[PDB]
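What follows is one structure encoded as structure tokens, with my remarks underneath.
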Amino acid sequence: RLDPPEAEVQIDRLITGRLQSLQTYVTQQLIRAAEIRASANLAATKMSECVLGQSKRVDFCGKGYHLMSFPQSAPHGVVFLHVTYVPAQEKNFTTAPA
Amino acid sequence: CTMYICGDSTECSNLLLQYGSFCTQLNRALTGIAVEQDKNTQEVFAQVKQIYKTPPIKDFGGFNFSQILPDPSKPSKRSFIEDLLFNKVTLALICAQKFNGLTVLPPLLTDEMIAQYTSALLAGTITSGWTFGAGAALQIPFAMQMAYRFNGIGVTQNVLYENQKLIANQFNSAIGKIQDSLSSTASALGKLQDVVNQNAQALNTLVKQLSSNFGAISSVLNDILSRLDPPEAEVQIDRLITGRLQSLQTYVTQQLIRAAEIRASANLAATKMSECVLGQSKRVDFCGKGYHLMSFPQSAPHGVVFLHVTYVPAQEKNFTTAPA
Amino acid sequence: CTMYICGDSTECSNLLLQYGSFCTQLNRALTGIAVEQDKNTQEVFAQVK
Amino acid sequence: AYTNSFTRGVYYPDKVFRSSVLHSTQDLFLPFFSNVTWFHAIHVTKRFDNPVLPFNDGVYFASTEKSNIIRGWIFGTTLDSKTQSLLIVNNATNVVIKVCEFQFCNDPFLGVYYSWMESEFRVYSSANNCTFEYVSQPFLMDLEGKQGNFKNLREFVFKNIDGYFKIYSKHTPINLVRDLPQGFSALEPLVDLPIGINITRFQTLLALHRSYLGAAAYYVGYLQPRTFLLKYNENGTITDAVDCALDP
Amino acid sequence: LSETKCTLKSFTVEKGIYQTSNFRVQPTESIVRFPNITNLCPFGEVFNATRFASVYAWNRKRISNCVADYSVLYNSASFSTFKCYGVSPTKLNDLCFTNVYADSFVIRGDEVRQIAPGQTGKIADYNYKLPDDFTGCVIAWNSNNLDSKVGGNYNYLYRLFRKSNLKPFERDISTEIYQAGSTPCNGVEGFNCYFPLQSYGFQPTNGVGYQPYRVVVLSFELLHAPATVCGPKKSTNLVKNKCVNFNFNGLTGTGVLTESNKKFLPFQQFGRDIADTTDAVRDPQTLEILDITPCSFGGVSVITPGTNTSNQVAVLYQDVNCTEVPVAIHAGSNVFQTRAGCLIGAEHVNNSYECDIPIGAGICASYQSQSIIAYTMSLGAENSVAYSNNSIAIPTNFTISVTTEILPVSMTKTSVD
Ligand SMILES: O=C(O)CCCCCC(=O)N1CCc2ccc([N+](=O)[O-])cc21
Ligand SMILES: *[C@@H]1O[C@H](CO)[C@@H](O)[C@H](O)[C@H]1NC(C)=O
Ligand SMILES: *[C@@H]1O[C@H](CO)[C@@H](O)[C@H](O)[C@H]1NC(C)=O
Ligand SMILES: *[C@@H]1O[C@H](CO)[C@@H](O)[C@H](O)[C@H]1NC(C)=O
Ligand SMILES: *[C@@H]1O[C@H](CO)[C@@H](O)[C@H](O)[C@H]1NC(C)=O
Ligand SMILES: *[C@@H]1O[C@H](CO)[C@@H](O)[C@H](O)[C@H]1NC(C)=O
């Protein structure tokens, strides 16, 4: 319905509007892709100390005293199974230093 | 959005719809930063499943903990030292912000419940040891509890058993100086106040940026509508709308960027509360300078504070050695 | 800001003010990335008294 | 013959109320710590200073006196009978403003003889073909009868934009001997006249007491484009300012 | 409740708490206030009169203290040109104007296109010039019957030669020989020496492009200072404490009016705050100062157990005291005042449970004749150790346990064109 001289004026607004919604998407993706990296670094550190050895750090590879662990795979992630030692059935006595 | 961009105008409100739902996404982004803040504080303090009680009779061998234990006389039941950290950080018009659609929400956990969580860890760290971290608490006299930690760094038991009074006096005199150190200078908590200064100095720029023309006749919607017909006013109201819709996105982007730096600090505090306060650490320079013995937590506004106890040698001498 | 956007023009310099102080914030953001860089190298090497 | 003004010369740039806020503006202001000239009129060698001076973009005028010896000004381009000029006078009975084609004298002045009375008025010789006039209501003003140190100060600002003449003014009582005091004070709008002529010069006219060739002096300074920062009280007055380009 | 389904664009909602919108109040009536004045402006002395001036020496007249009703010109006057800059013709009946002026002169027929900013010609270069930021209107009409005669009319002149160009709203009424060459004129006309002023010759039989015209220019300023000329509108009384619309010398808005303590100067009429908004004004019929404040502020939230269970909800007001609540959409006697606002539609209780829906400030709500309740969240159990100086406890058995942990690793890849 309009000649080029009039169509350009109203096509520039559309172009500048549509070029703005393609940048928020990229910015948000860039921001949100920096947390999966932190999670994947923790997973890599946890696969070398609880699966390839025994850990003395408290509450790192489970609740209790660490014995061993096994890995498994899930879609877009990983799963761990931890084995621990837990006491029970305490009793009272009398004590002396020497 | 509508109360900040347009105001009470109905022509501006009707014209806004053409741009579409552009800030329901802004609100979606802003609402995800509050649940995270609520979850941050529940991984540092809520680590004990049971609320223990401080024993009434004090028989600890010569150690005095009376300055880091709850005081019933003081309201809110806060320890003496905790009350000095609450007078050194200050939370410094709000009516102008409220008239433009800006508000502040309260946290879920009150400051009185946070002090009930740090008074159970302290009570369970003195009567059981590290046995309450995994399982059920098992009692042990304190003097025999310190021998374990001495054996854990290489020294023997008779060294501790033969110098009890001196060690107790040293601990008392060392912990009696923190009070006077903190009762003089208020600049010690310099990093807990920067977060307050920010997030508060950045909410006034939003209000100040409402008095700028973006290529229009003026910056008041009641002076463009009092002299021009709708066909002409629609041309010059779009410039203001697009200008004011741009300063609401930089704020959200910067808040999103800067809220990802507190999560790392919260994770570090959560990791440091499970290894220095619920056990003994062999990692060098993790829970202080020297050889680690034990540690105690405390609470401050928007943060946490730790106190570390270490062992340091002195008075060396020279000898002669041989491999065999 | 003024040397990159306008140049030596005085008409552009006078017209810029209408948009307000929009890049003092840019400079505030840029100046906080240099103190951090200076502090980064002092926590790795300066560990011996 | 040379003095500097530290922080003097400031006028309200708009007509709107404001309180407890800092504001920034760009206008034609008199810079800080700038050179200024001194003109004398003292009879012990007698002196009588009324030279013709330029009018570049504006003018800041100040006079300290005990007995009224400064009356008005005359503005123009060639100060002859070939162009239009402007006249502001005080003939001791009322204020007169006229825009005609005058033929001014070489040494304009007024005078008194006795007690004291107004007798002589020698400014122009003829006026023709002019289209602006205004006369204020009559008043009686004292003459002479004083001697000692200076007591009064008066300041003025002149501008010429789009055929408009604007004047700001303010008066302050002071006690001093041989200088201009220091302080802060803002000037307020006075009047706006339509004339529509090209002005590139000006001059001052005085009075003499039945004498030839008592104590008074005046200053002169020009204007330049500048940007300032102003501060307001809780009441609504300006009390301090800063120049944004004086030094780093 | 129905304001959230539209917000999230669906017919089903789930458990949680949502924000919706703020609280709004609407105006009740209107109001107008204008200065009171009776005299009518001089519409006759200005437009149609005896004789007009020449272009090179025009005229200027001042108008003040009158009421502008231009409908009185419909009977006789017929204008062929009318243009206004900086304002809209349909809005001229509701405003008040300040510093008005009028100019008048006579020019030729096809030289009326040069009366406009940014133009070139012999009339816009030596006789009459207009500024760039103009505010006013231009009017012209044909006057061939009143300024022409047989033998011509030679009483209208215009300047033909000059050294430079004029400046806006400037005048020049000087006559002096003009030297167009290298020989000084010496005051006597001759070769390369001309008289700068010429004459217009008007005859009744000339073409349509050689006939006299009359021009008038109007100039004023708007909405910046006290005014003395106002249009044909009516006044009203003063209602103070309630949300109403107002018209103060052309300014429009809504809010609440109250008595203030500020003290304006003689040459001031409006006030401003940190942002460019108006919050003070002077009544033009009483000489007093008033204040203006908005009418809406305060947030809300909705608590629901899910649309698949029931249709009941509760509403939380975050800036009210339930003791005396003046703002409430509907406001069943189930009013409970927490530390985070005011709650309507929920039942208080005494015992404690584990939090289900976090309201805030140490309170929670859950759905449980079913209804909604609001308890206080509990911290946990309670215990007490037996600390003695010669006692100890030792285990005698053990247990084996297994637990799990989940961690995301990667993401999805994408591309755009
Ligand atoms: O062509 C028409 O249909 C009528 C146009 C005339 C519009 C006059 C007008 O808009 N104003 C605004 C303020 C004012 C003061 C004095 C006079 N005056 O000349 O008396 C006129 C006006
Ligand atoms: C400026 O003032 C100083 C101060 O006495 C004077 O020496 C100097 O001559 C003045 N400037 C000029 C151009 O004379
Ligand atoms: C035109 O001028 C005559 C002169 O008296 C006057 O009678 C007449 O009313 C004027 N025109 C109008 C429309 O009033
Ligand atoms: C008209 O305005 C004047 C100006 O203050 C005022 O004194 C007078 O009362 C007003 N007239 C009426 C009827 O109120
Ligand atoms: C919805 O309500 C129905 C009726 O009790 C129930 O059977 C169903 O499990 C609920 N949930 C869904 C997803 O339908
Ligand atoms: C719950 O507490 C209120 C307030 O003290 C009390 O009046 C009420 O009796 C309590 N409910 C029961 C069942 O005791």
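The numbers used for chain B are those of Swiss-Prot, and the residues that appear cover 738-829, 849-1080, in sequence.
This deposition comes from electron microscopy, 3.1 Å.
The backbone N, Cα and C atoms fix where each Cβ goes, and this holds for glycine too.
Per Swiss-Prot, the features are:
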type: VARIANT; residues: B:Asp796 to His; note: In strain: B.1.1.318
type: VARIANT; residues: B:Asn856 to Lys; note: In strain: Omicron/BA.1
type: VARIANT; residues: B:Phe888 to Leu; note: In strain: Eta/B.1.525
type: VARIANT; residues: B:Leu981 to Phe; note: In strain: Omicron/BA.1
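When the C-beta distance to chain E is held to under 8 angstroms, the variant positions B:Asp796, B:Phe888, B:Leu981 reduce to B:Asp796, B:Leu981, listed in sequence order. Considering only the variant positions B:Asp796, B:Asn856, B:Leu981, the residue whose Cα is spatially closest to the Cα of B:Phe888 (variant position) is B:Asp796. Of all Cβ atoms in the protein chains displayed, 17 besides its own lie within 10 Å of the Cβ of B:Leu981 (variant position).
A gap of 60 Å separates the Cα atoms of B:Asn856 (variant position) and B:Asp796 (variant position). Rounded to a whole number, the C-alpha distance linking B:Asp796 (variant position) with B:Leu981 (variant position) is 81 angstrom. Within the set of variant positions (B:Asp796, B:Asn856, B:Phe888), the lowest number of other Cβ atoms found within 10 Å of a Cβ is recorded at B:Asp796.
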